[PDB]
Amino acid sequence: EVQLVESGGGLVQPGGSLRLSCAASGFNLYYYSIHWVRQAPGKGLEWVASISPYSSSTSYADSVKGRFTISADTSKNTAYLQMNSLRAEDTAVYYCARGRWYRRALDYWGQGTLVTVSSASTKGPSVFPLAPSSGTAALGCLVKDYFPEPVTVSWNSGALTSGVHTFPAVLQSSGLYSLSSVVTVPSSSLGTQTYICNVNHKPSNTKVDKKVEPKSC
Amino acid sequence: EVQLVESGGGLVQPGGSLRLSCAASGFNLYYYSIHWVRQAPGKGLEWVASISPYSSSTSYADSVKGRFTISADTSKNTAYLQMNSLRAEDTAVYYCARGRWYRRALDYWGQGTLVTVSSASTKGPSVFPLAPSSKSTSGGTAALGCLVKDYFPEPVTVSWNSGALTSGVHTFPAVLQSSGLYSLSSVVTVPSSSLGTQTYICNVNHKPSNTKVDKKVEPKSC
Amino acid sequence: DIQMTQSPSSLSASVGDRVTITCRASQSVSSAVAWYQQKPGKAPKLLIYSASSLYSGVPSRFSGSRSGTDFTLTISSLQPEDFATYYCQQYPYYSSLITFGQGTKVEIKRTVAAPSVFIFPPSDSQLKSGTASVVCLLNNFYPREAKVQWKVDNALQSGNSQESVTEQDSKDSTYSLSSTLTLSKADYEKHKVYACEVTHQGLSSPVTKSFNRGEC
Amino acid sequence: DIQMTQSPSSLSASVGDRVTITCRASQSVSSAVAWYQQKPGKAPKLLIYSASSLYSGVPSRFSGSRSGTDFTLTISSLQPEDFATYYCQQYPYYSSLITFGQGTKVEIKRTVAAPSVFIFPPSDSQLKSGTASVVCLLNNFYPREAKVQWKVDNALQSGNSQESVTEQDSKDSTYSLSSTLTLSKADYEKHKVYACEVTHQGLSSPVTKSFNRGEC
Amino acid sequence: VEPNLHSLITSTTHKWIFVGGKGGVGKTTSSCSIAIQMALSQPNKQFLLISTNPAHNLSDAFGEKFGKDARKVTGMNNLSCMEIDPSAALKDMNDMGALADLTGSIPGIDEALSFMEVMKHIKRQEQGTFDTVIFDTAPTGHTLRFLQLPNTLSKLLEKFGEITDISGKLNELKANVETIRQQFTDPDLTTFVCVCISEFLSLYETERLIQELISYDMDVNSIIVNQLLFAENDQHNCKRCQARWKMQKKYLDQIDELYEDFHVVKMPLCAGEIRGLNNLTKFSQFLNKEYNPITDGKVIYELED
Amino acid sequence: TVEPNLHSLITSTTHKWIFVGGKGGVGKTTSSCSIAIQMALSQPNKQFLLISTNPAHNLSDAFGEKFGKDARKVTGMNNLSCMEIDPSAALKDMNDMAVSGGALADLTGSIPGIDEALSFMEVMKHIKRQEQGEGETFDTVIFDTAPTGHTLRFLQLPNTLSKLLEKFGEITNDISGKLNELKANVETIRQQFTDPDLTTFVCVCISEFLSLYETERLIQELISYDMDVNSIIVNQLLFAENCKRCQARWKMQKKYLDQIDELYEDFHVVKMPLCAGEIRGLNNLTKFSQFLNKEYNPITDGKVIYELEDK
Amino acid sequence: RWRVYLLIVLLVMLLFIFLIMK
Ligand SMILES: Nc1ncnc2c1ncn2[C@@H]1O[C@H](COP(=O)(O)OP(=O)(O)OP(=O)(O)O)[C@@H](O)[C@H]1O
Ligand SMILES: Nc1ncnc2c1ncn2[C@@H]1O[C@H](COP(=O)(O)OP(=O)(O)OP(=O)(O)O)[C@@H](O)[C@H]1O
Ligand SMILES: [Mg+2]
Ligand SMILES: [Mg+2]
Ligand SMILES: [Zn+2]
């Protein structure tokens, strides 16, 4: 019945502020310690702040010192992380976690809230075909230049699932994301079978379905 | 076995000083209150001072305040009464007594030490006969005695016939005269008919002056 | 200032009698009152504390009571060892001062006994020293209360006499009293008739003993 | 400054293997060390605290030990659900800082598998959009380590490509990888031959898939 | 005299209620309990429980963070707690720089800021925010220093003017201090509840404390005797408890004799932890209706965990 | 593992200033007496002073004899003295010497902070005399402190008088000579108080909830002062291993003791039993104090909780 | 600033004792 739930994650621009909340239930947060730990895309765990509501004491990682402020409202059984002067390198999943006065190990964690720091404007992807080349054949869809994450891709609206590889997005120099989704199918099916990739970018409310067929030559 | 023992009493002159001690045993006086209570000759009890070591407090009757100082040495389990600027009316038997932090009644008492304050000088008594009357009831009872006059300080002791005569003897309490000297009489009633053949001698002792006097008391001649 | 008014100053009672002594504080002291017994030459003994609590070792015939600022000590059945002087004491919480009552002397009651009276002239030896003491003796009488007056040539004396009284006799419970008239050798030899007159409730009328100076 | 040096960064293991993960503190932290397990998309889970105490509910095949500043997490017999990333954490009393190790990714060991390679020229659709992306696909290979190089008219490319790799396939435990060469449409039309050369331990010699611009 | 605090709990006159005693006897437990009882008994009035112990335990006792700003006890509509942090309180003072941080640690700063809270309250009460303030005080020693501030300041201000806008406000302070001095010495407005335990080291300090308070013309008519084993009533073993109760009962008789005019309120040693509103409320009930060891003996184990 | 006793402190030949502190009623006075007795007995050639900085003094009640502002030997000891300063009496003395104006004690004797000020002056005195002579001093001073809160104010005092004195000197515009010697003295106190070989703080606590959190706050604050703290006395333990109360309370005690043991693995955690008798007077204090030197064993030394004097 | 006066007066005194001292 012990839970931690983070909220407040979203998109902000460099130099901007963002306030995260960590709502506790099942225990009185006054008698415990609460800690913020973040995880940049593809990286390890980085502690950023601690608070002990029973003692007023706080501590911070040097990486966020003077920019982040951790606090707690015991009336609401909630802790907060006030982030100011944010930068791109602050982009991460932010977890809140519980420690005990006699044990600074983190036994309960929330499932995290995503924080993205970027000057990039929200934009939906363009979907281009990776047509089967003129045994086994490969084809797919290039989902290019969208922001922010995430994008979901399907094949034949769920019918085609086997052999499908949807790659993790890569952040381009432009600040936009791109990924490819591929599938391998029988070479004999190319003339008979129809393949459509269904791309959905909700944060822009874009929905594209794009058929991928061989070269007309 | 708790007890209190006073000491330090004596004779002093007006303006003089004297330190009394109250030695305690059987209990630690730090956790109790110690009190000095005095009693002038023939008078009642008068509380004069209190000390409660456990609370760093002392108190005094107005009659001694600023002249007397009560104190306690908790390493020696002894309390003290430093008496300065003494005067005649401070003449009394001084008792020390114990109280408790939760009960300021006095449950244990010492047997007291005597303090006498007087400008009078030490002097032995003059002993005069109280001769049996020439008119004594024939075959009845006669009275005779000794007048013990002008001595200081108390006490004198009086016996009759070296202690052989005790029945019918009345040795009165000493009275302090205007001179500052004490005086008393010792009398005895005896058969009238025996005055001719019985010998009656009063033996008077005043140790402070180391004087001893024997006085034969007989019918006056004429 | 504050007071503990104790009454009576003295009382006479017999063995087996029930005795009560009272004390009145000038203001409320709650129950912070104690009673003591004292015999001649001895230290006082604590009898009762907190107005009605019997101190350890004290016989149960002693008890005490409170009614507002009025406090009472009671001896249910007086025993021979109970004849003594008794004192009340207050120790109010709000004060650091301790106050005793003036004391109550409990003496043993007996039948009235008239004094035998004797007068003694000054000895020749004393007169040769320049002063004259005339002594009047009241022997074995009860009660203690008595009046003794000196007369020199029928002139009532005053200011020049001192009295002394014994404690109650252990055998017959009587008192004896001396009155000593002090005069200069000069003043003594001016006058002829010396008399002491005794009044006592055991005498139907006052008794006078006297002598004439220089007459045997 | 303060460090937790965790080793190895990754390791391949099989079900039933004994797995050992180590973490060296830069200075003594006494026993103040904890171990966590994290799976992709999920929060970390506490396994061990105080160096060797097994947290409640955690399977006993997990164990921790200390010797000085060296700390070890042991999995006695690795189970399918244990493939994950693991982190050490120090929390010494003298420091207000919490410091994590870099992590150890425990992946599924399998046999070497060569990548099947495919190349995709930029679509007419994208070129109408005004840019050109050509992607090289390495499908279902093992181990993860591979080198992909782009050759445009037999000229090596640098700084205009990006790679993406999937997590291990749940069925065959292989990886797949895409390399995407990004050029402007103008630059794309300044050359004929586009080829990605693939080096992998499963290949005797590097494989190259190519295409001529606009030859269908 | 009834062995409870019912007359205090239902009083309509008392403005300042001090709860004090030796270290660890149960000041915080008792002060929380008294505050709760008064608030439950008089919903029409607002109560503030201020801790003047620089090591505050009100937050620990209720399990929520209090501070220099009064905040309601959760579960109570008319009880609030205050725990002044001098460093925090001195920043606001300074704003209305380096000095304020210096002064934040000077011995006596806690008593000063606590006294200012009383002074500010007086200024509001005279003009047109709580009806009654309960003080959870520091242990004996420093609490006597605090209660002497009205006298201390009055004299300080008398000499400050002689050696000496500046003049005008000095007289206003002198006046406000005198207002506090008269109210603190009013038995109807101000009283000091003493907390103790039936042990030797406690009773000598406790008697010292009460006597000193009397000399300040501070009203003292209530004593809480805390952590009593009672025992026997348990039901008739345990050499530890048997021996410790015999000791406690020895001194309880001494307490009962000496303080015959006081409200002597006897509180039991509970087996559970007296923290949180529920447990504090259940404990506080025996300040109002005296605890019966023979009847209410079960409550000792009924505390929520 | 760090040994569960204070033997290292007791037999130390470097430590000059030993503070004994903690929450109210946990056993500071009992423990500070016990530590002082143990040090004095184990180091007979050193002179020890046990000073109470708690304005409500309990050293006199503890030993059952009257101490004061002038150090007196504990009766029966040749190298342990106690001191309990009375502010009003001390200020009277100051008024007299300053004259050689008469209303100093009446004015300052009750100002909050006065107790800490006079306590600190006593530290300054011994700091100076240990170097310059000219009067009595001691080798080691043990402080029986006031509860947590005001003790932190006292330990902040070297810093506070220091940071303060920086500015005041110029404001005055031999008064400046006093400032320098006062500054120099306070600086010396700051060096020594932050020297782990010279100064340490022994925390006292009980195994109950409200003590746990205050104790942790205290230790954290002391560390922030650069005050050495490596010893914790856990007092009044039942070691109940019938009676529903004792078993219930011991269950609670043991729960928190496990937590204490986990967090404070770097500390000497000294476990002391709850005794049935009264721990007062030199004899009982001495017997209790032995378990600070060699750890108490409930099975072996169990009978001693009942073998304290009752006189 | 009435709060500031009260600190100052208590500041001078607690500075003032150390100046007199021996
Ligand atoms: N009747 C009781 N029964 C059981 N436990 C109690 C009782 N009274 C107090 N306690 C507990 O004993 C400890 C001491 O109580 P408390 O904190 O209230 O005393 P205190 O006077 O406020 O201490 P301090 O001087 O530090 O301010 C607390 O942990 C408290 O929970
Ligand atoms: N181990 C023990 N066993 C039994 N009784 C104890 C024990 N330790 C302390 N006591 C008693 O408990 C009470 C509190 O002890 P103590 O006075 O020493 O604590 P304190 O920290 O000094 O209190 P304060 O904060 O007021 O100064 C005392 O009466 C003491 O006699
Ligand atoms: Mg408290
Ligand atoms: Mg103490
Ligand atoms: Zn028990």
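Chain F residue numbers are taken from Swiss-Prot; in order, the displayed residues are 4-103, 123-195, 211-278, 284-353.
The deposited model was determined using X-ray crystallography, 2.0 Å.
Positions of Cβ are set from backbone N, Cα and C atoms, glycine also.
According to Swiss-Prot, the protein carries these features:
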| type | residues | note |
| --- | --- | --- |
| BINDING | F:26-33, F:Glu245, F:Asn272, F:315-322 | ATP binding site |
| BINDING | F:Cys285, F:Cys288 | Zn(2+) binding site |
| MUTAGEN | F:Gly30 to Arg | Abolishes ATPase activity, leading to secretion of resident ER proteins |
| MUTAGEN | F:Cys285 to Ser | Prevents dimerization; when associated with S-288 |
| MUTAGEN | F:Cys288 to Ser | Prevents dimerization; when associated with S-285 |
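What Swiss-Prot annotates, mapped onto the structure for a quick look.
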{"residue": "F:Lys26", "record": "ATP binding site", "DSSP (3 states)": "coil"}
{"residue": "F:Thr32", "record": "ATP binding site", "DSSP (3 states)": "helix"}
{"residue": "F:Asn272", "record": "ATP binding site", "DSSP (3 states)": "strand"}
{"residue": "F:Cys285", "record": "mutagenesis position", "DSSP (3 states)": "coil"}
{"residue": "F:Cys317", "record": "ATP binding site", "DSSP (3 states)": "coil"}
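In this structure, F:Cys285 are the recorded positions from F:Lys26, F:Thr32, F:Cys285 whose C-beta falls under 6 Å of some atom of ligand 5. Residues from the recorded positions list (F:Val29, F:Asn272, F:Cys285, F:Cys288) with a C-beta closer than 6 Å to any atom of ligand 4: none. A Cβ distance below 6 Å to any atom of ligand 1 is met by none of the recorded positions F:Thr32, F:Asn272, F:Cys285, F:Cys288, F:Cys317.
As deposited, the model skips 5 residues from F:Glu278 to F:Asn284; the distance between those two Cα positions rounds to 9 Å. Each residue contributes its Cα atom, and for F:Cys317 (ATP binding site) and F:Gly30 (mutagenesis position) these two points are 12 Å apart. Every protein chain shown contributes to the tally, and the Cβ of F:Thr32 (ATP binding site) ends up with 26 other Cβ atoms within 10 Å. The mutagenesis positions recorded for this entry are F:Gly30, F:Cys285, F:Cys288, and the Cα of F:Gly30 lies nearest to that of F:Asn272 (ATP binding site). In the vicinity of ligand 2, defined as a Cβ distance under 6 Å, the following of the recorded positions F:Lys26, F:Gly30, F:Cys285, F:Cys288 are placed: F:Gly30. Using Cα positions, the member of the mutagenesis positions F:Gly30, F:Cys285, F:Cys288 nearest to F:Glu320 (ATP binding site) is identified as F:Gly30.
Among the listed recorded positions, namely F:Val29, F:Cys285, F:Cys288, F:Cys317, the Cβ with the most fellow Cβ atoms inside 10 Å is that of F:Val29. Gap between F:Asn195 and F:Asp211: 15 residues not modelled, C-alpha separation 13 Å. Each end of the 19-residue unmodelled stretch has a Cα atom, at F:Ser103 and at F:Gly123, and these lie 11 Å apart. Taking a C-beta cut-off of under 8 angstroms and a sequence separation of 6 or more, F:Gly30 (mutagenesis position) has the following same-chain neighbours: F:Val241, F:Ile243, F:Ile270, F:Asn272, F:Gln273, F:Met314. Rounded to a whole number, the C-alpha distance linking F:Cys288 (mutagenesis position) with F:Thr32 (ATP binding site) is 25 angstrom. Each of the binding-site residues F:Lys26, F:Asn272, F:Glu320 was scored by the number of other CB atoms within 10 A of its CB, and the lowest score belongs to F:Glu320. Cα spacing between F:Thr32 (ATP binding site) and F:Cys285 (mutagenesis position): 30 Å, rounded to the nearest whole number.
The CA atom of F:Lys26 (ATP binding site) is located 28 Å away from the CA atom of F:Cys285 (mutagenesis position).
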